[PDB]
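Presented below is the structure to which this report refers.
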Amino acid sequence: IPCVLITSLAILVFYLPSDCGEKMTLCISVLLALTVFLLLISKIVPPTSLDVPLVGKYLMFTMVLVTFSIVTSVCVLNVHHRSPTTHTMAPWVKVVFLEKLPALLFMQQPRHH
Amino acid sequence: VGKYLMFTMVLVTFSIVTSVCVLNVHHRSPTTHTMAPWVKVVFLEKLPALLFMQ
Amino acid sequence: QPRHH
Amino acid sequence: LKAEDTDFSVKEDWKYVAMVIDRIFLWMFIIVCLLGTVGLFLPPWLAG
Amino acid sequence: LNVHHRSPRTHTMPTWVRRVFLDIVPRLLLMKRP
Amino acid sequence: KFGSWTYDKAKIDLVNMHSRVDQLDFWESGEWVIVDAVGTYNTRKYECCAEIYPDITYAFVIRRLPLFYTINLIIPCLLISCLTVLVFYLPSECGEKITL
Ligand SMILES: CC(=O)OCC[N+](C)(C)C
(Lines of atoms letter the chains of each structure in order from A and count residues from 1; the text may use other names and numbers.)
(Lines give C-alpha, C1' and ligand atoms only; values in the text may rest on other atoms or scores of the structure.)
Protein backbone atom coordinates (compact mmCIF):
# COMPACT_ATOMS: atom_id res chain seq x y z
CA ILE A 1 0.00 0.00 0.00
CA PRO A 2 2.75 2.58 0.74
CA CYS A 3 4.45 1.67 -2.54
CA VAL A 4 1.21 2.00 -4.50
CA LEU A 5 0.45 5.36 -2.87
CA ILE A 6 3.93 6.68 -3.68
CA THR A 7 3.81 5.35 -7.25
CA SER A 8 0.46 7.05 -7.83
CA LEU A 9 2.23 10.42 -7.39
CA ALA A 10 4.85 9.76 -10.09
CA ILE A 11 2.86 11.49 -12.85
CA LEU A 12 1.78 14.53 -10.81
CA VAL A 13 4.93 16.48 -11.67
CA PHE A 14 3.77 16.92 -15.27
CA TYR A 15 0.55 18.69 -14.22
CA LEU A 16 2.30 21.07 -11.83
CA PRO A 17 2.76 24.59 -13.24
CA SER A 18 6.29 25.88 -13.63
CA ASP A 19 5.32 29.05 -11.75
CA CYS A 20 4.54 27.39 -8.41
CA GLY A 21 8.26 26.64 -8.00
CA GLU A 22 7.70 23.18 -6.53
CA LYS A 23 8.26 20.60 -9.30
CA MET A 24 11.68 19.58 -7.98
CA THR A 25 10.35 19.04 -4.46
CA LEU A 26 7.68 16.59 -5.61
CA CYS A 27 9.75 14.61 -8.11
CA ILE A 28 12.81 14.34 -5.84
CA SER A 29 10.62 13.24 -2.92
CA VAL A 30 8.99 10.53 -5.04
CA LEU A 31 12.36 9.22 -6.21
CA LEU A 32 13.83 9.12 -2.70
CA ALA A 33 10.78 7.39 -1.20
CA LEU A 34 10.88 4.70 -3.89
CA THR A 35 14.59 4.18 -3.25
CA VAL A 36 13.98 3.80 0.49
CA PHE A 37 11.29 1.17 -0.06
CA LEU A 38 13.54 -0.72 -2.47
CA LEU A 39 16.27 -0.76 0.19
CA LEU A 40 13.85 -1.99 2.85
CA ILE A 41 12.70 -4.83 0.60
CA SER A 42 16.32 -5.73 -0.14
CA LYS A 43 16.84 -6.00 3.61
CA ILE A 44 13.88 -8.39 3.88
CA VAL A 45 14.60 -10.91 1.11
CA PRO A 46 17.66 -13.18 0.90
CA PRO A 47 20.62 -11.71 -1.05
CA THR A 48 20.47 -14.36 -3.77
CA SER A 49 20.70 -13.81 -7.52
CA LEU A 50 18.56 -16.63 -8.94
CA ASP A 51 15.60 -14.30 -9.52
CA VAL A 52 14.36 -10.80 -8.77
CA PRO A 53 11.16 -10.17 -6.78
CA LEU A 54 8.38 -8.82 -8.96
CA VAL A 55 7.75 -6.01 -6.46
CA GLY A 56 11.41 -5.03 -6.66
CA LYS A 57 11.31 -5.10 -10.45
CA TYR A 58 8.29 -2.78 -10.35
CA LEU A 59 9.93 -0.39 -7.89
CA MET A 60 13.08 -0.28 -10.02
CA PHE A 61 11.10 0.41 -13.20
CA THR A 62 9.25 3.23 -11.44
CA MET A 63 12.55 4.66 -10.18
CA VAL A 64 13.91 4.78 -13.73
CA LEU A 65 10.72 6.51 -14.87
CA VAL A 66 10.94 9.06 -12.06
CA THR A 67 14.58 9.83 -12.89
CA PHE A 68 13.48 10.46 -16.47
CA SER A 69 10.72 12.70 -15.10
CA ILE A 70 13.24 14.70 -13.05
CA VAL A 71 15.38 15.27 -16.15
CA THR A 72 12.32 16.31 -18.16
CA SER A 73 11.13 18.63 -15.39
CA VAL A 74 14.50 20.37 -15.35
CA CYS A 75 14.28 20.85 -19.12
CA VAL A 76 10.69 22.13 -18.89
CA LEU A 77 11.71 24.62 -16.21
CA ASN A 78 14.63 25.82 -18.32
CA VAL A 79 12.30 26.35 -21.28
CA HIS A 80 9.70 28.12 -19.15
CA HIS A 81 12.15 30.77 -17.87
CA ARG A 82 13.24 32.18 -21.22
CA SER A 83 13.06 35.77 -22.45
CA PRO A 84 13.96 37.71 -25.61
CA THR A 85 17.00 39.13 -23.81
CA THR A 86 18.66 35.71 -23.38
CA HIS A 87 17.14 33.32 -25.94
CA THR A 88 15.64 33.39 -29.43
CA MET A 89 12.72 31.25 -30.61
CA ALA A 90 13.47 29.48 -33.87
CA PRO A 91 10.63 29.46 -36.44
CA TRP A 92 10.38 25.67 -36.30
CA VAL A 93 9.77 25.87 -32.55
CA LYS A 94 6.80 28.11 -33.25
CA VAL A 95 5.31 26.11 -36.12
CA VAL A 96 5.62 22.91 -34.09
CA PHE A 97 4.90 23.69 -30.45
CA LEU A 98 2.46 26.58 -30.92
CA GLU A 99 0.49 25.23 -33.90
CA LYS A 100 0.73 21.47 -34.51
CA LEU A 101 1.44 19.67 -31.25
CA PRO A 102 -1.17 21.67 -29.26
CA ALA A 103 -3.78 20.60 -31.82
CA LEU A 104 -2.90 16.92 -31.42
CA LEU A 105 -3.24 17.20 -27.63
CA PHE A 106 -6.50 19.21 -27.65
CA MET A 107 -4.86 22.30 -26.12
CA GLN A 108 -6.18 25.14 -28.32
CA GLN A 109 -3.92 28.06 -27.45
CA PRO A 110 -5.98 31.23 -26.81
CA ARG A 111 -3.72 33.76 -28.57
CA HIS A 112 -5.93 36.56 -27.27
CA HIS A 113 -3.13 39.01 -28.08
CA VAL B 1 -3.73 2.62 15.52
CA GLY B 2 -2.21 1.15 12.36
CA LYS B 3 -5.63 1.22 10.70
CA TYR B 4 -5.99 4.91 11.55
CA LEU B 5 -2.51 5.59 10.18
CA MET B 6 -3.33 3.80 6.90
CA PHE B 7 -6.58 5.71 6.51
CA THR B 8 -4.84 9.03 7.10
CA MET B 9 -2.07 8.22 4.62
CA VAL B 10 -4.69 7.50 1.96
CA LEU B 11 -6.36 10.82 2.78
CA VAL B 12 -3.05 12.70 2.62
CA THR B 13 -2.20 11.17 -0.75
CA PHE B 14 -5.58 12.35 -2.02
CA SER B 15 -4.81 15.80 -0.59
CA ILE B 16 -1.49 15.91 -2.46
CA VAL B 17 -3.30 15.11 -5.72
CA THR B 18 -5.93 17.76 -4.99
CA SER B 19 -3.25 20.32 -4.11
CA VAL B 20 -1.50 19.72 -7.43
CA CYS B 21 -4.83 20.33 -9.17
CA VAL B 22 -5.56 23.46 -7.09
CA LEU B 23 -2.10 24.89 -7.82
CA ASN B 24 -2.60 24.22 -11.52
CA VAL B 25 -5.91 26.10 -11.43
CA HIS B 26 -4.37 28.98 -9.46
CA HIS B 27 -1.68 29.77 -12.07
CA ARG B 28 -3.98 30.35 -15.04
CA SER B 29 -4.10 33.49 -17.18
CA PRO B 30 -5.91 34.54 -20.37
CA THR B 31 -2.68 34.17 -22.32
CA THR B 32 -2.91 30.39 -21.88
CA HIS B 33 -6.42 29.47 -20.67
CA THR B 34 -10.01 30.55 -21.28
CA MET B 35 -12.57 30.23 -18.50
CA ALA B 36 -15.62 28.27 -19.59
CA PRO B 37 -19.00 29.86 -18.77
CA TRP B 38 -20.00 26.90 -16.60
CA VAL B 39 -16.86 27.44 -14.52
CA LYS B 40 -18.00 31.01 -13.89
CA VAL B 41 -21.62 30.27 -13.03
CA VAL B 42 -20.61 27.44 -10.69
CA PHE B 43 -17.41 28.51 -8.96
CA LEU B 44 -17.98 32.28 -8.71
CA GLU B 45 -21.73 32.34 -7.94
CA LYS B 46 -23.21 29.10 -6.58
CA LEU B 47 -20.58 27.16 -4.66
CA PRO B 48 -19.10 30.24 -2.92
CA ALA B 49 -22.52 31.04 -1.46
CA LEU B 50 -22.95 27.49 -0.17
CA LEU B 51 -19.60 27.88 1.60
CA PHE B 52 -20.29 31.32 3.12
CA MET B 53 -17.44 32.97 1.22
CA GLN B 54 -19.28 36.04 -0.13
CA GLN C 1 28.05 51.11 -2.13
CA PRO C 2 27.48 52.58 -5.62
CA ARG C 3 24.86 54.99 -4.21
CA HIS C 4 24.06 56.19 -7.73
CA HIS C 5 20.67 57.43 -6.49
CA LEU D 1 11.30 55.31 -17.41
CA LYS D 2 14.71 55.88 -19.01
CA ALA D 3 16.48 55.24 -15.70
CA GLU D 4 14.39 52.12 -15.15
CA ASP D 5 15.31 50.81 -18.60
CA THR D 6 19.02 51.35 -17.98
CA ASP D 7 18.90 49.57 -14.62
CA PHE D 8 16.92 46.68 -16.10
CA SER D 9 19.52 46.37 -18.85
CA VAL D 10 22.34 46.08 -16.31
CA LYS D 11 20.41 43.46 -14.33
CA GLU D 12 19.89 41.51 -17.56
CA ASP D 13 23.64 41.61 -18.15
CA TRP D 14 24.26 40.15 -14.69
CA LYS D 15 21.70 37.42 -15.36
CA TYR D 16 23.35 36.52 -18.67
CA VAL D 17 26.75 36.33 -16.97
CA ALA D 18 25.31 33.89 -14.43
CA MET D 19 23.82 31.82 -17.26
CA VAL D 20 27.21 31.67 -19.00
CA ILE D 21 28.94 30.50 -15.82
CA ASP D 22 26.30 27.77 -15.47
CA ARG D 23 26.84 26.68 -19.08
CA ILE D 24 30.63 26.47 -18.83
CA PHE D 25 30.46 24.48 -15.60
CA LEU D 26 27.79 22.21 -17.08
CA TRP D 27 30.20 21.42 -19.91
CA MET D 28 33.01 20.70 -17.46
CA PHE D 29 30.85 18.53 -15.20
CA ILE D 30 29.47 16.47 -18.09
CA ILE D 31 33.01 15.84 -19.32
CA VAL D 32 34.27 14.95 -15.84
CA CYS D 33 31.25 12.76 -15.09
CA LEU D 34 31.57 10.71 -18.29
CA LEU D 35 35.35 10.44 -18.01
CA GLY D 36 35.19 9.40 -14.37
CA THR D 37 32.40 6.88 -14.86
CA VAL D 38 34.39 5.27 -17.68
CA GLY D 39 37.62 5.35 -15.68
CA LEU D 40 36.27 3.96 -12.39
CA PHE D 41 33.48 1.71 -13.72
CA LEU D 42 35.24 0.26 -16.76
CA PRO D 43 37.56 -1.87 -14.56
CA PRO D 44 34.60 -3.52 -12.80
CA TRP D 45 33.30 -4.79 -16.15
CA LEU D 46 36.76 -6.16 -16.91
CA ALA D 47 36.86 -8.46 -13.88
CA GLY D 48 33.20 -9.51 -13.96
CA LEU E 1 23.01 32.57 -7.40
CA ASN E 2 24.94 35.46 -5.85
CA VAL E 3 25.99 36.68 -9.31
CA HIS E 4 22.45 36.37 -10.70
CA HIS E 5 20.78 38.60 -8.08
CA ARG E 6 23.06 41.61 -8.61
CA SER E 7 21.69 45.07 -9.37
CA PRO E 8 23.25 48.47 -10.12
CA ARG E 9 22.03 49.58 -6.69
CA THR E 10 24.37 47.06 -5.03
CA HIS E 11 27.19 46.27 -7.47
CA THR E 12 29.15 47.61 -10.44
CA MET E 13 30.16 45.29 -13.27
CA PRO E 14 33.87 45.48 -14.16
CA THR E 15 34.74 46.21 -17.78
CA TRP E 16 36.79 43.02 -18.12
CA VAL E 17 33.93 40.86 -16.83
CA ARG E 18 31.62 42.46 -19.38
CA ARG E 19 34.14 41.90 -22.16
CA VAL E 20 34.97 38.27 -21.30
CA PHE E 21 31.54 36.95 -20.29
CA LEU E 22 29.64 38.75 -23.01
CA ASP E 23 32.06 38.34 -25.95
CA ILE E 24 34.57 35.51 -25.57
CA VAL E 25 33.19 32.67 -23.45
CA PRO E 26 29.64 32.74 -24.91
CA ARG E 27 31.02 32.28 -28.44
CA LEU E 28 33.44 29.59 -27.28
CA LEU E 29 30.43 27.70 -25.85
CA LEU E 30 28.30 27.96 -29.03
CA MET E 31 25.77 30.33 -27.46
CA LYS E 32 24.97 33.74 -28.95
CA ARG E 33 22.90 36.58 -27.54
CA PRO E 34 19.84 37.83 -29.49
CA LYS F 1 44.46 -25.41 6.96
CA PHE F 2 44.25 -28.89 8.49
CA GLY F 3 46.99 -30.75 10.31
CA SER F 4 47.98 -32.91 13.23
CA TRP F 5 48.63 -30.96 16.41
CA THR F 6 51.03 -33.16 18.42
CA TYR F 7 52.48 -35.63 15.87
CA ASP F 8 55.28 -34.63 13.51
CA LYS F 9 55.81 -35.96 9.98
CA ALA F 10 57.87 -38.89 11.27
CA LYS F 11 54.85 -40.18 13.23
CA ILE F 12 51.73 -39.18 11.26
CA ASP F 13 51.79 -38.23 7.58
CA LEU F 14 48.90 -36.88 5.53
CA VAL F 15 47.91 -38.17 2.10
CA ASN F 16 45.55 -36.35 -0.27
CA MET F 17 42.60 -38.72 -0.59
CA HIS F 18 41.94 -36.80 -3.82
CA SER F 19 42.93 -33.33 -4.94
CA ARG F 20 39.53 -31.69 -5.49
CA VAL F 21 37.09 -31.12 -2.65
CA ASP F 22 34.09 -33.39 -3.12
CA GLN F 23 30.89 -31.58 -4.15
CA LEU F 24 28.70 -34.56 -5.05
CA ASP F 25 26.18 -33.85 -2.28
CA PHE F 26 26.64 -30.08 -2.26
CA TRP F 27 23.79 -27.67 -1.46
CA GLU F 28 23.94 -24.78 -3.93
CA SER F 29 23.53 -21.45 -2.16
CA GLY F 30 22.35 -18.98 -4.81
CA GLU F 31 24.82 -16.25 -3.79
CA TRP F 32 28.23 -17.84 -4.39
CA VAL F 33 29.57 -20.46 -6.80
CA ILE F 34 32.65 -22.58 -6.10
CA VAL F 35 35.02 -21.89 -8.99
CA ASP F 36 37.76 -24.17 -7.66
CA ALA F 37 38.38 -26.08 -4.41
CA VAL F 38 41.80 -27.73 -4.16
CA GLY F 39 43.79 -29.20 -1.29
CA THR F 40 47.55 -28.70 -1.23
CA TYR F 41 50.01 -30.74 0.83
CA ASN F 42 52.66 -28.77 2.71
CA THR F 43 55.32 -29.32 5.34
CA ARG F 44 56.89 -26.64 7.49
CA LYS F 45 58.93 -26.22 10.65
CA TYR F 46 57.73 -24.24 13.65
CA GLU F 47 59.67 -22.38 16.31
CA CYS F 48 57.80 -24.45 18.90
CA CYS F 49 59.22 -27.77 17.84
CA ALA F 50 62.33 -29.24 16.26
CA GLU F 51 60.50 -31.55 13.83
CA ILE F 52 58.56 -31.04 10.60
CA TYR F 53 54.76 -30.86 10.76
CA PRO F 54 52.78 -31.59 7.58
CA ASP F 55 49.40 -30.12 6.72
CA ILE F 56 46.88 -29.96 3.89
CA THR F 57 45.53 -26.54 2.95
CA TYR F 58 42.28 -26.14 1.00
CA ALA F 59 41.67 -22.97 -1.01
CA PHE F 60 38.03 -22.27 -1.87
CA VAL F 61 37.86 -19.85 -4.81
CA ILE F 62 34.25 -18.63 -4.75
CA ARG F 63 32.66 -16.19 -7.19
CA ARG F 64 29.81 -13.85 -6.22
CA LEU F 65 26.68 -13.74 -8.36
CA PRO F 66 26.27 -9.98 -8.90
CA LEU F 67 22.59 -9.52 -9.85
CA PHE F 68 21.30 -8.84 -6.34
CA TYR F 69 23.72 -6.07 -5.39
CA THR F 70 23.71 -4.71 -8.92
CA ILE F 71 19.96 -4.12 -8.73
CA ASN F 72 19.91 -2.95 -5.12
CA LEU F 73 23.02 -0.72 -4.93
CA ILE F 74 24.68 -0.04 -8.27
CA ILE F 75 21.76 1.14 -10.40
CA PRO F 76 20.22 3.38 -7.70
CA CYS F 77 23.71 4.88 -7.36
CA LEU F 78 23.93 5.51 -11.11
CA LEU F 79 20.44 7.02 -11.24
CA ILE F 80 21.30 9.41 -8.41
CA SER F 81 24.67 10.22 -10.01
CA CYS F 82 23.02 11.10 -13.33
CA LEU F 83 21.38 14.08 -11.59
CA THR F 84 24.65 15.66 -10.41
CA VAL F 85 25.01 17.84 -13.52
CA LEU F 86 21.36 18.89 -13.94
CA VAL F 87 21.70 21.72 -11.41
CA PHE F 88 23.80 23.63 -13.96
CA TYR F 89 20.94 23.54 -16.50
CA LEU F 90 18.32 24.74 -14.02
CA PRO F 91 17.45 28.46 -14.35
CA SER F 92 18.26 30.67 -11.38
CA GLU F 93 14.71 32.08 -11.25
CA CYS F 94 12.99 28.75 -10.56
CA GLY F 95 14.31 28.81 -6.98
CA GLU F 96 15.05 25.09 -6.74
CA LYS F 97 18.77 24.60 -7.47
CA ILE F 98 19.93 24.26 -3.86
CA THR F 99 17.18 21.71 -3.26
CA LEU F 100 18.32 19.50 -6.13
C1 LIG G 1 53.68 -30.26 19.83
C2 LIG G 1 52.49 -29.37 19.76
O3 LIG G 1 51.55 -29.40 20.49
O4 LIG G 1 52.59 -28.50 18.75
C5 LIG G 1 51.48 -27.59 18.56
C6 LIG G 1 51.81 -26.55 17.51
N7 LIG G 1 52.06 -27.06 16.11
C8 LIG G 1 50.81 -27.59 15.49
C9 LIG G 1 52.56 -25.92 15.28
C10 LIG G 1 53.10 -28.14 16.10
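Going by Swiss-Prot, the residues shown for chain F are 178-277, listed in order.
Structure method, as recorded: electron microscopy, 2.6 Å.
Just so it is clear, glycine is given a Cβ too, placed from its N, Cα and C backbone atoms.
Classification of F:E205 (mutagenesis position) by DSSP places it in coil, neither helical nor stranded. Among the mutagenesis entries in Swiss-Prot is F:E205 to A, noted as: Loss of CHRNA4:CHRNB2 channel opening potentiation by divalent cations.
Here F:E208 (mutagenesis position) comes close to F:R241, F:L242, F:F245: these same-chain residues lie at least six apart in sequence, with C-beta atoms under 8 angstroms from its C-beta. Recorded in Swiss-Prot as a mutagenesis result, F:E208 to A carries the remark: Loss of CHRNA4:CHRNB2 channel opening potentiation by divalent cations.
For the recorded site, F:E224 (mutagenesis position), the DSSP three-state label reads coil. Under its mutagenesis entries, Swiss-Prot includes F:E224 to A with the note: Loss of CHRNA4:CHRNB2 channel opening potentiation by divalent cations.
The candidate set comprises the mutagenesis positions F:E205, F:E224. Of these, F:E205 has the most other Cβ atoms within 10 Å. Rounded to a whole number, the C-alpha distance linking F:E205 (mutagenesis position) with F:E224 (mutagenesis position) is 41 angstrom.
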